[PDB]
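J.: Before we start, here is the structure in question, set down as structure tokens.
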Protein chains: 2
Amino acid sequence: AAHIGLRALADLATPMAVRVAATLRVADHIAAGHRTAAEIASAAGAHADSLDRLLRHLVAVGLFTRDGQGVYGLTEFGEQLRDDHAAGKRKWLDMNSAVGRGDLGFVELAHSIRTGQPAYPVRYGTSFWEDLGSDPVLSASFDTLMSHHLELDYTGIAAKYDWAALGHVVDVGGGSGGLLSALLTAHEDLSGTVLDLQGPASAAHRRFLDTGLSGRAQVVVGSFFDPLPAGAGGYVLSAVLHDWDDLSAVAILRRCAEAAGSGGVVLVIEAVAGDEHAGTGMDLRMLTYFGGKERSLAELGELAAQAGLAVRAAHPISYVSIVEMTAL
Amino acid sequence: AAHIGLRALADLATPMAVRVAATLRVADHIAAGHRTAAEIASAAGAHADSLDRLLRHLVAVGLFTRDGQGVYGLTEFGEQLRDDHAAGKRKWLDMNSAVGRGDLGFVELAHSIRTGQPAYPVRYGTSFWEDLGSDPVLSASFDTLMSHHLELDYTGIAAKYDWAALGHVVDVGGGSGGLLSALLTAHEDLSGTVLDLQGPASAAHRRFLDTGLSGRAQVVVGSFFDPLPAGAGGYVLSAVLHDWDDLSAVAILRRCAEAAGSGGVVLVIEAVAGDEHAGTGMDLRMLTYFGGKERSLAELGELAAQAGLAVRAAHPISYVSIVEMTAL
Ligand SMILES: Nc1ncnc2c1ncn2[C@@H]1O[C@H](CSCC[C@H](N)C(=O)O)[C@@H](O)[C@H]1O
Ligand SMILES: Nc1ncnc2c1ncn2[C@@H]1O[C@H](CSCC[C@H](N)C(=O)O)[C@@H](O)[C@H]1O
Ligand SMILES: O=C(O)c1cc(O)c2ccccc2c1O
Ligand SMILES: O=C(O)c1cc(O)c2ccccc2c1O
């Protein structure tokens, strides 16, 4: 990019206008029949006049079309704004979801860049997890979004690795049990345990009960900073490490190392720096949310090193990687 | 006219990253001689490693360039990020200027389009003017910024209208007197008085003293919501009306009508919703800041009506318009 005006490249009005449309579900109200500002507004519960000005800006962006007596219609693009779209982006943009709300934490980016600390707290006076831990509905939405990322990224991951060979896997921080689920459903004879906080663990359990996996699927509420269910064949750290700073990440890694002993493997499944799903933007998001960071195969090794582990493999999956570490 | 991906359209990381680069004067430190994250960060007072991550993202965006070993350079675009660049953009983005800080108020857009009220208060617990009133340095930056818009928008306005014919003009909300100054520096037998709040008025006065215009130019501190210096030839309302909602606008207008009388002429000089610079993004900004509105020649006319005035001309000069109203 960068071919657009510097002021345009720095524009906030548009990205904010798009996010607001997503939150009012304007695209849904248009397809559902309400095609004029007065209607969409009363339908979404917005200020009729102000809402019109928003739309006008959005027809200009190329998300909506307006004509004659001000009848709005989604464009080939605006289509992606409705909840029932394949992509399922509206939920990430909606300002009520964990991510849609948390991304507004970017307005405090300056803080992070000046102190190397998360900016989310500067905006919401608390850590992201603390926030999700005290808002069940918010935490619920995060579980939903992460569940969605499993699809977008881990397509066919069950096959790309020799899971069965593990016998029993602990999904450290595998909230909502989507990955473990997709893993067991694809490899019978294999059992697992999802370890996460009350919120996700409660959803993982609910999941296994319905998919009829409670026989091989176990849940255990707890922090991955404390001893983990020891002796498993494998310990997966899926989309966890990048959520933490270096110190924390090695702590998390050691716990896995310990529980794994000289008999198991520690599989970190993340978007290592270089993957088609790992950008500088994700890294910035990681920094602004918790002061985490995307890391390279190299940087992960430096960490594994400080935990008594050693990278022995790296198989690239669909958009991310499966870094396999064992004790050294 | 925006084909790039929805997620990219709603992106906040980049706009914020640019604004932070502006505020940290990153481009200036690079051209000055600090080409390394560690250097540029120490020269900017930022956190070395965090900044490196920001730069990396801005390199990716296309504003900077990096060689191995972390050396950075400005791209042809990165230039515009310099504080001495022709455009003079950096200061509008800087989070310390009235606008660079006020735009972060967009993060509360949802509130405005939801209620019709301004959003700036939501984020700063006060109005824009209240803020500038209690922060003289802030107000100072706003004065210089608007001064900059004079050059960008009003280029040649001197001749575009028969000023000298008015004898004496009162620039209602004249700011630091940049406009009035230009008009007098072009019409030797023309006198005028700038009306504004303490902050701008004294900057206007300081100007007239350094440019020997104190003889034909004077300032008067006061709210344009109370009686104005009466009997002038013309009353100019430059970039004022769109900073206000309709009711407040007719208020300000009635005052001008009154002051002018059956013998004066009220001149609204602002980018009508019509064309050029005025846009939906501007209109959104006006709503976000004060519940203001960018209006059409009709919308203005409707307002003038309520103030006993009647549009009688509209010479489009440069990228904005000067609509001449008189008592009906
Ligand atoms: N201290 C802690 N102990 C255990 N789990 C934690 C934790 N802090 C955060 N988590 C969990 O770490 C997970 C990271 S988010 C996504 C992780 C999951 N493997 C996935 O990609 O879907 C979340 O489920 C979060 O609830
Ligand atoms: N109640 C009030 N009375 C007088 N001036 C006011 C005011 N409220 C705001 N202003 C001034 O209105 C101006 C609007 S922005 C700058 C306008 C200037 N004519 C540039 O004339 O084009 C600012 O200078 C602001 O300080
Ligand atoms: O896209 C992902 O994989 C991803 C993973 C995460 O663990 C996140 C945690 C907090 C916020 C966003 C996250 C995120 O976007
Ligand atoms: O561009 C302009 O003419 C303009 C005029 C204004 O009165 C503003 C007031 C507050 C914030 C931005 C403003 C602005 O950008």
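Using the numbering of Swiss-Prot, the residues shown for chain A are 5-332, in order.
Heads up, the Cβ atoms here are built off N, Cα and C, so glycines get one too.
Taken from Swiss-Prot, the feature active site, proton acceptor covers A:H246. The substrate binding site annotation in Swiss-Prot covers A:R11, A:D247. The S-adenosyl-L-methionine binding site feature in Swiss-Prot is assigned to A:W133, A:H153, A:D175, A:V176, A:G177, A:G178, A:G179, A:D200, A:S227, A:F228, A:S242, A:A243; the stated evidence is experimental evidence. Among the mutagenesis entries in Swiss-Prot is A:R11 to K, noted as: Increased ability to methylate naphthoate. Increased rate of turnover. Swiss-Prot documents A:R11 to A or W as a published mutagenesis change and attaches the note Still able to methylate naphthoate. Induces a doubling of KM. Quoting Swiss-Prot on the mutagenesis of A:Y293 to I: Still able to methylate naphthoate. Induces an increase of KM.
What's the neighbourhood like for these features in this structure?
T.: In sequence order, A:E274, A:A275, A:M286, A:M290, A:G296, A:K297, A:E298, A:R299 make up the list of same-chain residues 6 or more apart from A:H246 (active site, proton acceptor) whose Cβ falls under 8 Å from its Cβ.
Residues near A:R11 (mutagenesis position) in space but far in sequence (CB under 8 A, at least 6 apart, same chain): none are found. Secondary structure from DSSP puts A:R11 (mutagenesis position) in a helix.
In sequence order, A:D147, A:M150, A:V198, A:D200, A:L201, A:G203, A:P204, A:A205, A:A207, A:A208 constitute the residues six or more apart from A:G179 (S-adenosyl-L-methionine binding site) in its chain with CB-CB distances below 8 Å.
For A:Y293 (mutagenesis position), the same-chain residues 6+ apart in sequence whose C-beta sits under 8 angstroms from its C-beta are A:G106, A:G109, A:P122, A:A123, A:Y124, A:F132, A:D247.
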J.: Would you kindly determine which recorded positions in the set A:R11, A:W133, A:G177, A:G179, A:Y293 have their Cβ under 8 angstroms from any Cβ of chain B, listing them in sequence order or replying 'none'?
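T.: From A:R11, A:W133, A:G177, A:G179, A:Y293, flagged as close to B: A:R11.
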J.: Of A:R11, A:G177, A:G179, A:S227, A:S242, A:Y293, the recorded positions listed, which put a C-beta under 6 Å from ligand 1? Please answer none if none do.
T.: A:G177, A:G179, A:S227, A:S242
J.: For ligand 3, which among the recorded positions A:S242, A:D247, A:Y293 have a CB under 6 Å from it?
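T.: If the test is a Cβ under 6 Å from any atom of ligand 3, the answer is A:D247, A:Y293.
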J.: Counting Cβ neighbours within 10 Å across all chains shown, tell me which of the binding-site residues A:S227, A:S242 comes out on top.
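T.: In terms of Cβ crowding, the pick is A:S242.
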J.: Look up A:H246 (active site, proton acceptor) in the DSSP assignment and report helix, strand or coil.
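T.: DSSP assigns A:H246 (active site, proton acceptor) to helix.
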J.: Where does A:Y293 (mutagenesis position) sit in the DSSP three-state scheme?
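T.: Once the DSSP labels are grouped into three classes, A:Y293 (mutagenesis position) ends up as helix.
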J.: Assuming the binding residues for S-adenosyl-L-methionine are exactly those in the record, A:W133, A:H153, A:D175, A:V176, A:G177, A:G178, A:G179, A:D200, A:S227, A:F228, A:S242, A:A243, what is the maximum CA-CA distance in angstrom, rounded?
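T.: Greatest Cα separation within the listed binding residues comes to 22 Å.
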J.: What three-state secondary structure does DSSP assign to A:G179 (S-adenosyl-L-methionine binding site)?
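T.: A:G179 (S-adenosyl-L-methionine binding site) sits in a helix per DSSP.
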